[PDB]
Each structure stands twice: as C-alpha cells, then as structure tokens.
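Working notes, beginning with the structure itself.
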Amino acid sequence: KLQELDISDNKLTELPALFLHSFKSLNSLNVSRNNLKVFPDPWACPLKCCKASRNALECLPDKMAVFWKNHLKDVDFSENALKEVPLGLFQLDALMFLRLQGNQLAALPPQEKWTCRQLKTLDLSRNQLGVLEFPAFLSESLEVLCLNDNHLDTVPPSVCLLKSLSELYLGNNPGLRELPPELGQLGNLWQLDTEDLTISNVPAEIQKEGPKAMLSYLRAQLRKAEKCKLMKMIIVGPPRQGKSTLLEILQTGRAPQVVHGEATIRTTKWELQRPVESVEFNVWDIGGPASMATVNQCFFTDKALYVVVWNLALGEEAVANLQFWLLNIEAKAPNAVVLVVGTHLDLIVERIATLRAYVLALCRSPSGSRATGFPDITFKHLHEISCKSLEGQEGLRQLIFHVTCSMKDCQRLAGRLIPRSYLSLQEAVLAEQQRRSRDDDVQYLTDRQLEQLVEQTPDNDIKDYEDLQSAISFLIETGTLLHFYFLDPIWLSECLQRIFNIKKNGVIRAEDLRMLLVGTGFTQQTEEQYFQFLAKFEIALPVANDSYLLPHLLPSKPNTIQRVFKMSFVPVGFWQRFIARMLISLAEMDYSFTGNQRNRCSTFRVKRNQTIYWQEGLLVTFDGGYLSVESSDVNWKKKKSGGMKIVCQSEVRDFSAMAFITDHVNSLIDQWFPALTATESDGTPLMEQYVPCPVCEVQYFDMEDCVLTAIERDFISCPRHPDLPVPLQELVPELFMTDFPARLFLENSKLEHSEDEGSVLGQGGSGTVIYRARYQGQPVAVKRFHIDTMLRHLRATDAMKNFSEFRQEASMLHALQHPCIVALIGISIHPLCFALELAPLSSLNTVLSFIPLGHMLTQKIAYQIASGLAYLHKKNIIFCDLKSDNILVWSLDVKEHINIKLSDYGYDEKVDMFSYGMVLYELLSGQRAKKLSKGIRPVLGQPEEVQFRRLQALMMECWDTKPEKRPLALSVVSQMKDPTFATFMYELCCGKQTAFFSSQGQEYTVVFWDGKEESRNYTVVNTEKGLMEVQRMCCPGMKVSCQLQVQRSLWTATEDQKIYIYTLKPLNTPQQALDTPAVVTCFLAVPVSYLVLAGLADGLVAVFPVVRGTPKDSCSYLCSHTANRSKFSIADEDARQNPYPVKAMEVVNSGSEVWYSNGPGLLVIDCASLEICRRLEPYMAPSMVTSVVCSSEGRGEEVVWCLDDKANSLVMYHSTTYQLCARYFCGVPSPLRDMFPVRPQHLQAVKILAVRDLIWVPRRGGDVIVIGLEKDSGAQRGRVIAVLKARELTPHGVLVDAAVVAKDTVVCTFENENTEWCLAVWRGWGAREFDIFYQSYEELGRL
Ligand SMILES: Nc1nc2c(ncn2[C@@H]2O[C@H](COP(=O)(O)OP(=O)(O)O)[C@@H](O)[C@H]2O)c(=O)[nH]1
C-alpha cells in the first residue's frame, strides 16, 4: 500500500523483500546509502525510479523487465559491488536513465535482445566493461554516453552510429589509439572527454584546438577532402590606370598587343606555377565608367587578393585617390590582402621611393602602426611595373604567388582541405552557369534551384542546412557563387548598366519600366525575382501608385535649427541614394521590442504637405514646419570641401525632423559608403559634423563637443565670446528632447536614483541597465543608458548612438497605453534614462503537480498575455523575446483586474505566437532547445492529468511547426472570451457499459455497471485523477437499477426487487439482502444514524432506518395513493392517481422534509411522523416531475427547483411556503442571457444540478444552462449567467445523465447508440467564479 519507500542511512544488509512485495502501490523505491547485499526480488508496483546506489549489491535478478518494464525510468545502481549485469535490466521499455558506474562489470549482454528503446542516458564509466558492442537503436534515443575508465582498446564501432549524442566521454582508456572518422558525423555532440587517449589519426594541432576541431577534422576526412588551390583575385583602381593592361601582362608575359575594349567587368581563369606548387585565380577585372564607382563595391568579397592599380607618373593626386579604394576594400573585405601595384613605370628612381613613402603614409598612422579602417599595406605589398619593357613583371608574378600562399584562414588558402562534396557542388554550379549562358537564360539562381543542384549532384554528401551554407561560403570565396544567389557577375553588371542607360521626374510607371527592361530578356515569370534585386541595389525602388523611382533620373535644381556636414569627398551617386531613401521613407510616413537592432523611423510622424526632391536636395513643407537639405560648399579652418546644409523650422519647437535626416545619413553612410565612416591616417574624420553658432550671428561648433557636453551639462560658451554662453537646446535640440509633451519629463529633484548593483533589476536588449529607484516616493524601474582626439571621437560617436536609441525607445514606449503593457512614467536627459512602472512581484519565470498557480489565475494570466500580444500586433510591433523572464507578475490575487504586464526587460507574428505557446507550456507545467527547430516539442501530460483540455489544445497549436497553422493573438483573445474555454476540464472514454451511477463520496465517485448474470461487472472512474481504479471487475448477480452510498456501505437495488448491501474495505460479497414489494426506481438518504428512503416503481415509498450504514431488514411503507384519497380528496378516476413511479426525491428544510415526485404532482414527507402532509401541483397530467433539488446556498431563502418531462419546464417553489414563485421554459433555442421573474429533442432538459449558488440544467443537446438569481429594484429575478457547450463531445452521442461528483466538479455522462459511454468533466463554478471570469474581460475592455 506504501507509495514511497525511503530506507537509507540505516542497518540494511538483508531486506524483508517478502514484506516489500505487498507494496504494490510503490512509485519510488529508494534503498540507497546502505550495505544492501540482496536487492528485493522485483514485484508488481509502478515504480517511476529505482535508487539502489551506494550499497554492497553484487548482482541483480533477471526480473526488472518482468514487472517494471512499463513503469521504471530512472535507475541508478552506481557505486556498488556489482559484478554482472542482468539482460532484463536492458529489457525495460520505460527505462530512460541508467547508471551502472563504479563497479566490476566486465561485459554487457547481447545487443539484439535489448528493449529499452527510450534509453537517453547511459553511464558505464569506472568499470571493467569491454571492446563493447552497443545496440544500433540507441542512436535514436541516447543523448549522454560515458565510458570513462572502461576495458576498451578502441572506440566502440557503434559509437559512430549514435547520431543523437550531446556528450561522449571515453577518457582514461589508454588502449584506445584511434578516433574513427565516422565520429565526425556526430553533429549534435559538443561535450567530449578524450583525455588520456592516443589519437594517431588526428594532428596534434587539431587536438590542441579542441574536440570540436577534432570532429570537424574527422568530418573533413570522411568527405574525402582535397587540397584546393583556387582563390579569388580582383583588379580595382581609378579608371584608365592600366588594369586590363596589367592583367594582360600578368597572364601573357609579353608586351600587350590586344587590350580589352570598354567593359564593366571581365572574368578569366589565370594559372601560375611556383617561381601545392601552383595556384589558380578566378580573376575579376573590375572597371567600367565613373558611374559604376559605388556600384562595383558590391562585388568585393572577403579572403580574396585585391590589386589596386595605380598610375605612378600621374602624381600625388593618384596616391590621394587610392585612399577611396583602400577604404572600400577594407570596409567590404576585412580579412583580404591588398597589394598596390604601380603602372607607367616607363614614365619615371628616387621618385619611386617618394611615392612609396606617400602610400605608406596613407596606410599607417603617424605612430607607424596600421591605421584604423585601412588595409595592411607594407613594403612587401608594394610593386611597380611598366607596360612595354615589362620591368618587374617576373617580380610582380613572384609577389602574387608569394602573397597567395601566405594568406590563411586554418592553414594557407592555397592548398586548404575542402570537402569533396563542396568541389562537386562547385562543378555543378559552374555547369549550371555555363548551360544558362548557352541558353541565354537568367543567370540569377534561386535558393530552391541551388538545393536541387546540390541534391541532384551524384554522391554529394551535403544533406543539411549547415553543410550547404558552408559550401555556399566556399563558393563565394572562389568567385563561383554570388550573394547580396547569382552565378554571373558580368550578367548582373550588364543588367544594372542597361538600367543606368535609361533616359517623368525620376518616377516611371511599372508597366513602362517593364517594357523598358526587355533588353536583358526580363522574363515576366521571373519579374518578382528581377525587381527584387533592383530594390537591393536601390536602382529602381517601388513607390506610390505602383510606380518605380529611378534615382539616376532625379530632376535638377528647380524658430529654426541648422546643421552642416563637411565631406572631404562626395561618393558618386551619394545624393541620388540619399534623396531616394529619404523620399521613400517620407512617402511611407505620409518595429521591435525588448531591444534589438531592428527598428523603423518611428521618430518622425507629421503630415507631408509639399515635397520638392531634386538631384542634390530635398525640401519638405509639413504642417507647422519645414525640413530642407541641400548641397553646398563648406569652408572650415581654411579647408574647402563639399557639404550638406540641413535646416529645420518648427513652430512648436518640435525638431524631431532633424533626427529623420541625421539617422538616415548615418544609415546610408553605414550601408553604401563605408568610406565616410573612417578617419584619415592622422585621425582627421572624412565626414565631420558642425552646428552654426546662433549667438555668434561663420562660427561652427564641432558636433562632437556639443554631444559630449550634452551628457552632463546644458551650456557651451563659444570661443569668440566665452562670457555669453549658449544652451545646447539651441544647438542640438534633437538630443535634448523637445517634441515630447512637457508632462513626460521627470524631475531630477523628485527622483531618488542611484546606479547601485543591489538595485539592479536587469538589463535590456539595447545595452541599458534597469535599476530599482523611487519617483515621488513610489517605487519605479529606472532604465539607465551608459556611454586624445581618438578617444573623444569614439565617445562622441557612442553618445550620439545612445541619444538616437533613447529617442527611438521613447517614441515606441510613448505609443503603448494598453493595460497589460508596462507603461512609461517619464524621461530625463541628465542622466539619460527612462522611468517605468515597477512590478510588486518578480517575473513569471520566478513565481512559477499541474497548473501550479491554480486554474482561475492561470486562465487570467493567459488571457492577459494574449490581449497584450494582440495590442502589440495591432501596433505593428513584434515582441521578439516573449519569454516568461520578460512577463512581470503584478499580483497573484484572482480578484484584481490586472495580474501581469508585458515588459521589455527581465520574425513576424508567428514567432511571437510560438513563444507564447512555450509560455503556455510553462504555465501548465511549471518548468521550461535547439531540438525545437527539428520538430521536437516539450512533453506535457495527457488531458486526463492536466485537466484543462482547451488551453492545452491551444498550447499545442501555438507550438505547431508550420507557422501557417498557428493562431493569431486576436483569435486567441476572442476564443478565450467564452466560459466554455475556462470551465471544461477534459473528457474520459469509459467505453461499452450499461448503466451509470454516482454517490456523494469519493470511494465510489462514478460507477458504471455492465454485463448480465454471471458476467455482471462494474467500472470505477476517479474523476479527480482522470484514472479508472477498477475496470470491469466482475461481480455476478442481477443487474442494478439504483445505487446509493450511506456511511461506508453501498446499497444497490436490482431488478428482482432486492436491495443488496456491500460494505467497502471490491463489491464481491454482499452482507445484507432486503426484500421489497416493487422495483426500486430511486434512492435518497435523509441525515437523521440515517433514514434511507427508496422510491419504488408503484409510487410507494419504503423507509429504512440505518444504524452506521447497516439497516433493519424491516421497513415502513408510505403509500402515495392513500394520501391522495384520504388527505387531499383526490378521486380514483383522477389522472393524479395513475400508477406513476417515484422518479426523484430530495431533502428540504434541513432534513425535516423530503419532497418526492408523483406524476405531475409533488408530495412532501414530513420526517417527524413519516406521513404525506403536503401536495403541490407544479404541472398538469400527463406530465411528470423528473428531478428535484434543494438550492440551499447563499444568504437567502431556501428554494426547491423542479424540471419536467413533457412541457420541458422548470419551476421553483419556496421550501417554507409551498408557493409556486417562479416558472421558466428551458427549451429555448438561444437561451443565453434570458430572464424570468420571481414573485415572493436536443432542447429537452435532462436533470437539474445544484452547483454551489447556481442551477445547471444540462440538455440532451450537450450544452448546459447555468441559471442564477439576482435582485432588481427589490424584485428577485433569474437569469441565464452562461451557456456551456464543449464541442469536443459532439461526436460522442447524446447526453444521458449528469451529476455533481465533488465540490468543484460536474460530470455530464454521454451515451452513443453503440452503447459506449463518455464522461465530460466541467469545473463547478458558482456565482462568484462566473462573475470574476466575466469581469476579467469586461474591466480590461473598460480599461
Ligand atoms: N605609358 C603607359 N601607358 C599605359 C600603361 N598602362 C596603361 N597604359 C595606357 O592605358 C590604355 C589602356 O588602359 P586600360 O587598361 O583599359 O585602363 P582600364 O580601363 O582602367 O582597365 C592603353 O592605351 C595604354 O596606352 C603604362 O604602364 N604606361
């Protein structure tokens, strides 16, 4: 009978196993920490775990899989005296964890006879086990395998098959000398113990790098990896500097006779032998007109040899121009090697040294180290040649070959091992490109087509995403494949140039552009692809009325704050891209959460009245202001350079417009012109920012100084008049927030703030720190942001970035006013921080058998989370991190309106819904991942155990694998606004059975009966657990027509007029058999030590006194017809005296009366004298009463309800006056929120139930009408509080019965035409629970 046995730290050598065998109820067997020598022989008991560690057990019996095969999962016999392992221990299906560590096991049983398909952890370390032979099936289950200090002379052959391992520990096996290549296939394995092992097949360097490098190298061995000598080389430089001439000299080795004509990109395959003894270059001669200067940069890739061609005789301006190219290469190809090669050497001795000094000054800072943002140029990377005499040609070739063999990833590029499958894919892609070129086909290759290529390739072992991605990176490195996948750079260049050759005001209608684009084929079936990459390069962007804006076709040139940006050099087409991006963003104007790099321009929301865009400027007239940006020529420190003059006029000091430009400028300079992010070799920025002095009126404040002062102070004094300071608000109104309402700003004098580690509540995704603080005495969460000429520049950049991020976060937080979203109290600049409302309790992950928080609280939490998500998605905001860490618990009180709030501190909508499903799993379970990407989901118990079928089903859908099937947050919110969602617990399929019975107890909660005569049997359902404790236990005898439970005795009245009594201790042997004059049709127990009344089929009532559950064989007979004739003067001919059976009885008036049916009438038995004293006429013949209940609950008058069979009518009397004070029709097709007064086939009701305060009327249709009484203007009335209907029971037939099995449970039992029975379990909500449920939605709607 015992469930948990804990024998530990005691005098245990011999265990009374026979005594333990009686414990059939055990779930945990713990005999650990003893000197146990004889483990008890296994027995039938549903053990979940078997802890027998730290004892003297030497051997086990072959009986684990005889009794515990289907129950026992956790076994740990570790650190014992074990010598032999039974075969049966591995024959347990339920086994998932096994520990046989620290003993004298020498061999394992044959693998063919194992059954433990669920074995996930197996530790055989510290043993003499040996080489061993593991089963194959363990590959699909095992996650942890450890064999440390085993009798192994090699890796077991089966370890290579164990694809599912995450840990593999085989240390201290000195006989092992090999790690076979197939272990590389263990892709899921990242924890390894190869200590004390010899590895002859792995280099020492690979071992030093680690077991991860070992697995990678073994994979390389398996894939027959070959040494590749192919690398990308790119010629770049200013136009007409001899790029084609230089390449011709390099390839031919002669004075050029044919130089290539006009072209943007040309390609060739150049082969060199040593002056791993050869190399091959996929040479891309990149040239073209000046208009391609900032488009060609897309073709620059990493781990490639760049040759910047430079005209030596042109002068110093050429060397200065080289900075542009060098910055571009270092920005796009950080790990590339750059050589600067000089031509026109025939036009020049010391001049060469001077020019080399100039170039070396460019690449290196004054300190001599590598300048930031430049490639590593040195004396080895410089060379000069001529175009006729070929001087230095051989030296140049030697330089190329030497640099190529020097570049390395781990070893040198020229000869690195690549998997053979990667080379096979390279051949396949080259074949595809060649075929498309032959067929004049679109050279753009779709991802599906590349997958088809890699799979279609013979014996290509690329079978997963990571392999294909690595192969893609390799292909990009060798100039075979291009991505921004493209196969032909020349075709792309031709397409872009042809678009550039088009000659409106920059906007062309989509159809006109489609016909114009016909030159490069432009297959309409590929148009969606084609236009896509047109948008990628910003060559033709979709705008307005399904038109396309063409930046190269922009027209020419047709109180306040001002800004200036000084540019040393203007990139070609910078203005076009800038104006196009601004114009498109404004046209859009007419997000994320929890911190990320993803965000939109939420900073600027105004009505654009007029817009004037042109080749080098944009003027925007918006309601209450102007925003203009123009080209200009700036002069500072007598340095004249290009410039961007920006002006804004705001009537209300709303200078958010100056953010809109500035952010965009930064964005553009970060995306397409990274050259302008960098500084010269001496630290001078290539693009500087300036603010004209408004009080000096030209004098310009350096924007870095204004920003750095804005961190702490408010004023700056100009050098021309230091005694007359200017506030920063007239210099940088962007940073000092002015657009926000005045109410939104915190008062530093009323804010108790301190960046104390003890008050740290957490961190955000943007790099902030959230502390606990006080504002005006109330607790709050304060999110604080945190931040030599080079150090000053870096700090200024960081400060500007933080101010922009603060602006964006404030803009998004200001727009969320939903009750379930953490609001914003206010902002402040000194210090730069947010103030937010603080949760009295910690996050949901911290407060958290099943449903730990309770049903109602879990329901409210889930609904409020869903409502918050629906609101966020209504604002086009995505949470992106919807974990329980970020979900703050406001209160665990069920009565409160708001319980949780969604925070940003501790894609599209489908990922949010997925994370919501995970949160629901945690809510139902109490706990809780790469396997999620593979279709593996966390496991939750069945509905019979969870007991919340609808939320569990919702959680399954939220965790679905196809995003298309997942629900929208609004749909979840809408379907949760329904009492069916909350009340239904689960369903239980009992199956084929005959009759249903219940009793006011828990020993015989729900009892079904089936069978006939010798085959009579019964089933018991434990609805509290959803488990059937007895299933068709046979108790031969007559079938039971009625059943009751009194004290601890079950009375059952059969069809042969016999009341049998079974005393519980199995209803096998009755103790009493009582005779009756007619078949019992109903039972009741009056609490008098009881008085059991039996309503017989003839309308007569039998009365049995009961003493402690045992009655007297004699009984009294109270005749209803006798009372009708004698007391109440009803004639025999009256229909009221027809032979009706007693259908339902009920106690009323605290046991002093019993109301029981008699045809359409009702009779009252007065318990004082056991006589029929009152009659009531709720209905008329031939109708009959079918149920009676006593709604004796609440601070009010006791009332008695009565249902009917024909009229389908409900009536209610007062128990103390017998006045028919209410009548209602229950056959209402749409009964929701109906009403009736009180005066002080599928629509047929089955049986009334009294659930706490309310009256549940189930109907054959399967739904339930939950009627309850209230008062209006002093008059009592009744209303239909809620109509429940579980859809899951639709195919389970018709409702037959219903019964209140416990205080908080209502069991409605359905039967189908095939004699099968099915229970539907509802939570027995009273009036207060329903009102709380409804108010949870009504109030949040109101708020
Ligand atoms: N004198 C001299 N002329 C050169 C040299 N390299 C190229 N050229 C001239 O440049 C022309 C070809 O330039 P090209 O290679 O097409 O420049 P790219 O378009 O940038 O590749 C030829 O007509 C040559 O006369 C050189 O080293 N010395």
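Just so you know, the numbers here start at 1 and follow the chain as drawn.
Heads up, header says this was done by electron microscopy, 3.8 Å.
Keep in mind that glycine also has a Cβ here, set from the backbone N, Cα and C atoms.
As annotated by Swiss-Prot, active site, proton acceptor applies to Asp881, with the evidence given as sequence analysis. DSSP classifies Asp881 (active site, proton acceptor) as coil under the three-state reduction.
As annotated by Swiss-Prot, GDP binding site applies to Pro239, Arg240, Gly242, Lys243, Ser244, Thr245, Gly261, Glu262, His344, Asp346, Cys387, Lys388, with the evidence given as experimental evidence. Long-range Cβ contacts of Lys243 (mutagenesis position) within its own chain (separation 6+, distance under 8 Å): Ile235, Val236, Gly237, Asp285, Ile286, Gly287, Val309.
Look at Swiss-Prot and you will find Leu761, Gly762, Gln763, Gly764, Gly765, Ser766, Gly767, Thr768, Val769, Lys783 tagged as ATP binding site, backed by sequence analysis. Cβ environment of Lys783 (mutagenesis position): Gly764, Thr768, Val769, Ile770, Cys833, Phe834, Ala835, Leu836, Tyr905 lie under 8 Å away, each six or more residues apart in the same chain.
Under its mutagenesis annotations, Swiss-Prot gives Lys243 to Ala (Swiss-Prot position 651) the following note: Loss of GTP/GDP-binding.
Mutagenesis annotation in Swiss-Prot: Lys332 to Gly (Swiss-Prot position 746), described as No effect on GTP-binding. Increases phosphorylation of RAB7A; the structure shown retains the original residue. The number of other CB atoms found within 10 A of the CB of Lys332 (mutagenesis position), across every protein chain shown, is 16.
According to DSSP, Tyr530 (mutagenesis position) sits within a helical segment. Here Swiss-Prot describes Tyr530 to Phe (Swiss-Prot position 971) as a published mutagenesis experiment; the accompanying note says: Increases RAB7A phosphorylation, likely by blocking EGF-mediated inactivation.
All protein chains shown were included, and the count of other CB atoms within 10 Å of the CB of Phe569 (mutagenesis position) stands at 17. Mutagenesis annotation in Swiss-Prot: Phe569 to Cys (Swiss-Prot position 1022), described as No effect on GTP-binding but loss of subsequent stimulation of kinase activity; the structure shown retains the original residue.
Quoted from Swiss-Prot for the published mutagenesis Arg581 to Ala (Swiss-Prot position 1034): Abolishes phosphorylation of RAB7A. Here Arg581 (mutagenesis position) comes close to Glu538, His664, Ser667, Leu668: these same-chain residues lie at least six apart in sequence, with C-beta atoms under 8 angstroms from its C-beta. In this structure, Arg581 (mutagenesis position) is part of a helix by DSSP.
In Swiss-Prot, the entry for mutagenesis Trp672 to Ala (Swiss-Prot position 1144) states: Abolishes phosphorylation of RAB7A. The structure shown retains the original residue. Classification of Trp672 (mutagenesis position) by DSSP places it in coil, neither helical nor stranded. Here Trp672 (mutagenesis position) comes close to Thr294, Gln297, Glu538, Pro571, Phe574, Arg577: these same-chain residues lie at least six apart in sequence, with C-beta atoms under 8 angstroms from its C-beta.
Quoted from Swiss-Prot, the note on the mutagenesis of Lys783 to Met (Swiss-Prot position 1270) is: Abolishes phosphorylation of RAB7A.
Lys783 (mutagenesis position) falls within a strand when secondary structure is assigned with DSSP. According to Swiss-Prot, the mutagenesis experiment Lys783 to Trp (Swiss-Prot position 1270) carries this note: Loss of autophosphorylation.
When secondary structure is read from DSSP and collapsed to three states, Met800 (mutagenesis position) falls in the helix class. Where Swiss-Prot documents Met800 to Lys (Swiss-Prot position 1298) as a mutagenesis experiment, the accompanying text is: Enhances phosphorylation of RAB7A.
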Cβ within 8 Å of the mean position of the Cβ atoms of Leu761, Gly762, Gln763, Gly764, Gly765, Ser766, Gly767, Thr768, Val769, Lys783: remaining residues of the chain near ATP: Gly595, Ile770, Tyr905
Cβ atoms near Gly765 (ATP binding site) (within 10 Å, other residues, all chains): 16
Nearest of the recorded positions (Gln763, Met800, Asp881) to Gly261 (GDP binding site), judged by Cα-Cα distance: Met800
Sequence-ordered recorded positions from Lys243, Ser244, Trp672 with Cβ under 6 Å of an atom of ligand 1: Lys243, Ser244
Neighbourhood of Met800 (mutagenesis position), C-beta criterion under 8 angstroms, separation at least six: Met703, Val707
Cβ-Cβ neighbours of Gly261 (GDP binding site) (radius 10 Å): 7
Intrachain C-beta neighbours of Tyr530 (mutagenesis position), sequence separation six or more, cut-off 8 angstroms: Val442, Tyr444, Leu517, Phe522, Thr523
Count of other CB atoms lying within 10 Å of the CB belonging to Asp881 (active site, proton acceptor): 19
Assigned conformation of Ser244 (GDP binding site) - DSSP reduced to three states: helix
Among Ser244, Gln763, the most crowded of the binding-site residues [Cβ within 10 Å]: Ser244
Spatially closest candidate among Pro239, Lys332, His344, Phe569, the listed recorded positions, to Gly767 (ATP binding site) (Cα to Cα): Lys332
